[PDB]
Amino acid sequence: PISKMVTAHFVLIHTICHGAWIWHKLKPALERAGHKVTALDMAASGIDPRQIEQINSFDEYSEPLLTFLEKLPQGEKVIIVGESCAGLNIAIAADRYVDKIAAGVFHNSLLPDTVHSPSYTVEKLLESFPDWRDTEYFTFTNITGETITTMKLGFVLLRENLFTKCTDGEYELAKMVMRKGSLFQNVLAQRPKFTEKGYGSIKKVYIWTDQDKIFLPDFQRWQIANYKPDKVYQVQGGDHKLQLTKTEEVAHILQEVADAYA
Amino acid sequence: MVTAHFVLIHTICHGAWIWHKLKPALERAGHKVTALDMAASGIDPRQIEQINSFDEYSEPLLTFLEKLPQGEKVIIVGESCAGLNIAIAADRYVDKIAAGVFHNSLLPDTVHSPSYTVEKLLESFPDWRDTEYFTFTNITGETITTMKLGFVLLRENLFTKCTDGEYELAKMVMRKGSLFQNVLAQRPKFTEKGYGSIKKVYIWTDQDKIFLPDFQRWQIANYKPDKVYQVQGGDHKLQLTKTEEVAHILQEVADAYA
Amino acid sequence: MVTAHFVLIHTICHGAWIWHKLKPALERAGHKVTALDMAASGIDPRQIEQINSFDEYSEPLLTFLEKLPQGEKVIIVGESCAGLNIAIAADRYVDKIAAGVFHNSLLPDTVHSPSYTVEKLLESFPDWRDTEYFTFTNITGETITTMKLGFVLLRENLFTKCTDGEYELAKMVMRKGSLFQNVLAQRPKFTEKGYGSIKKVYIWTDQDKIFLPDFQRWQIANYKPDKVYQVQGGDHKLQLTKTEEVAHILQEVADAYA
Amino acid sequence: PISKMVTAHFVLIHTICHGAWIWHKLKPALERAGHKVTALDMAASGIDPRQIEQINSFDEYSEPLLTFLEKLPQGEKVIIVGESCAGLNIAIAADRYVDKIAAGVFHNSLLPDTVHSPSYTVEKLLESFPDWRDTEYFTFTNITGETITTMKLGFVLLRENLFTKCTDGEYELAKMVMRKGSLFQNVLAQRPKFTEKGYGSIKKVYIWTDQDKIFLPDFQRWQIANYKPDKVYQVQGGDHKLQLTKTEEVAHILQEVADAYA
């Protein structure tokens, strides 16, 4: 009747242990469409020089996102795309920069709410997938005495549960650049709940596949029921790393989100 | 067909990740593959300012080799500047090395100082375009120049023919690096008994836009390798643009030097 | 008499060595003593330019405490700037600490930022005479100022009344150091539950020529300790000039906080 | 008849594992007499920032001495005092800077000769004292493939054999600043012999005590017989670290060496 097509600025946010590198296929695909794309390493992730033992909360871990959003020009707005654990990075950012966020896109991601503790969807994830196979765990004591659990993701878990259907080159890449990570779950438990005015007001799009072998269909569906997304897009096939196994589909879905939220 | 253990060594500023396509290809043929990050490269936690020479930068290779079980031998494959890591390593562990393979790489010799081919390379390719440079003073007082490779140079000279996903990955994980050229200029020449006795295979393409044809031809003539394999096409990153080809040459090296 | 385990913490630029007279004295009374080098201090192999904050500098203390066997408690004694290491450490391990002792030391509080007493000290003693200063940028972009303490300052202000052998040792092993003051200015204040709950004993002398009487009196009034012991005479390095006296006070602290 | 008194520039050289710090009592004592004193840390010793694994020979280890002697003004000459292993540092230096050396003083030290391999007195030391008690050993591979043995001196050996009669403060100091060390003995074995024109021409004074519990009377006496010192001064009592247990005696002996050799 009147049709609309929009170009947007997407800020792509990796999950813990990973870095900006997992977006290396989706970032050129989005740029083919003319969108602007920023892919950031969070503290102690990718090639960020900080070590995880110097980081004391998931909020401190999120510093690169918040700094980048503090830096945005007046009137610029971004669509934050976060995979796996990064729905927590979107919730943290949205409670500081709601103004700057056109929409949050959850990509096989944790979907925080405002009603329960920030750690709530993490506890639910762990009830759903409690065995992290060959993952190793470590701890350190943070700046106020909390003991923080970190992990080095196991290679079998990487091969079968996160990168199930990815290329051998993509799986070898992962092994070559994967870092330690932490959920800081116990400090999240002590955290103020996400606000309604910030995070609670953001548009929220949930992309997911039922073939995800680590954020399982029962968990994903529980999250959607628990906090209704403004839109849900289920991708057929692929695996947890849909930005690698369904790069073009994900880019076409993200075009639709730009058209709807700019 | 012999299966071999290959130790793949990236160049300065890069990391084990550039071998992400070559490591599975080699493993499809039954080979064992170890891809190492050098100091302050890839995801190694050290920053470049705490490394004081190119031998300290080679530490992950030397520690690996130091620990190789007695009687095992490896084929070290090095790209670009990593021919200098092969020579450092061959001088210390000649008996653990079945052959050195140079992939569009510096090919040091025994007759001139360790920085000779770096001088030659820079003479050949003097403008590193948008690359930025920085300096720090190392622990004995020398000024070390570091660089942050420029994205136009990355796109047109290094990753000329690489996929967009590959070029984009490169920008996502590239680190600062240093040739430590002036410390190489003061370094003892590579020995004849160590580096000089190693079998040497040189892989290149005349389509490389940064180690140019006449510089690579100069190198071959300056220190003739046991075997030279020339790949047609590709770009400087043959392990990305000609992956199966390099894997096939590396199979011939395994067959020949077991 | 209770015997206690004392963890002695030197100040920036120094190392475990300043406690070389105090550690045997304490051990003559049956106490266990651990004297640690902080990052890039004494003979620690790290250089100051790779340390990025005062909490990273405190790493040898925190690792020690992290490993203390369950149920053991220590008395941490800190000189000069090391009151900041006690506060960092008390925030992370309050239950492992029987008491903090401040030996002519900064006494941080919970109400103002972590750099408050450093600002105050510098206001009090602004000219560090022949000290030289240097800067580097840490891994997140902050400019960190380092110093090399000047030998006249070492002789007249720090080691005022020390033996010539002691002053000479000091020159032989002194290292660069940093307050990381601007990073302390950005740091979360010390907590009431951790540092704020620790027992605190302040040892000083009014003959100290660098932490001057009115600055030390200001500190006591700003954050009143559980006990203040004033030693007559000596100089800033009471563990060298009043060794048996400090050992005797430290015995009273062991008796009191077991 | 005519009496002479001379002020000299002494360069004090520590043994492996130790640093310039062991001279902290003798350096003020010599300066009381008006002499000029330089005490240098050798590579990877004291607070020198290099690590022993980056050092490849006893000659490279000696760099701080040779650099300092390269730096001396025309016509200045020094008396090099070396304790324990540092007679090897004096021999290396004398083959580069004979011109700059008024005398070499061996202080319970190895006394190299020109007739045998540079490693010869080390082999003889080890036959004499083969058990280094609680010392730990390690190896690394040097720049041309030689395996180098390093050691961390044991605390009992330190207490009873090197610092036998020293103060508890002096013994605690030692433990607080002691570093790894190496003799590089196998690379010394491969080294050209010290020359007659350089080291062979230097004046040589041997200070020693028969109470030394690590360079034992039979070893010391064998060395004196093997290569006659221009003068020998035996100190009664003390221990291996005569610059700590006999600081003033050693300083008066060193005055006599200044008077005789300037």
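The chain as shown is numbered from 1 upward.
Any Cβ shown, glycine's included, is placed from N, Cα and C.
As given in Swiss-Prot:
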| type | residues | note |
| --- | --- | --- |
| MUTAGEN | A:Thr15 to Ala (Swiss-Prot position 11) | 95% decrease in catalytic activity |
| BINDING | A:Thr15, A:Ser84 | 2-hydroxy-2-methylpropanenitrile binding site |
| BINDING | A:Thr15, A:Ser84, A:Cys85 | acetone binding site |
| MUTAGEN | A:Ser84 to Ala (Swiss-Prot position 80) | Loss of catalytic activity |
| ACT_SITE | A:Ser84 | active site, proton donor/acceptor |
| MUTAGEN | A:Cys85 to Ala (Swiss-Prot position 81) | No change in catalytic activity and substrate affinity |
| MUTAGEN | A:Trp132 to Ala (Swiss-Prot position 128) | Slightly reduced affinity and catalytic activity toward acetone cyanohydrin but increased efficiency on mandelonitrile. Acquired ability to use 4-hydroxymandelonitrile as substrate |
| MUTAGEN | A:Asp212 to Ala (Swiss-Prot position 208) | 80% decrease in catalytic activity |
| MUTAGEN | A:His240 to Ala (Swiss-Prot position 236) | Loss of catalytic activity |
| ACT_SITE | A:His240 | active site, proton donor/acceptor |
Original post:
Which of these mutagenesis positions is closest to A:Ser84 (mutagenesis position) if you go by CA atoms: A:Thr15, A:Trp132, A:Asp212, A:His240?
Top reply: A:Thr15
**OP:** Would you list, in sequence order, the mutagenesis positions among A:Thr15, A:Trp132, A:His240 whose CA lies within 10 Å of the CA of A:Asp212 (mutagenesis position)?
**Re:** A:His240
Subject >> Listed in sequence order, residues with CB under 8 A of A:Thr15 (mutagenesis position) and six or more positions away >> reply: A:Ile22, A:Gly82, A:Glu83, A:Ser84, A:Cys85, A:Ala86, A:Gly181
**OP:** Can you grab the distance from A:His240 (mutagenesis position) over to A:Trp132 (mutagenesis position)? Cα atoms, rounded to a whole Å.
**Re:** 15
**OP:** Return the residues near A:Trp132 (mutagenesis position), defined as same-chain residues 6+ apart in sequence whose C-beta is under 8 angstroms from its C-beta, sorted by sequence, else 'none'.
**Re:** A:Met151, A:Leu153, A:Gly154, A:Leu157
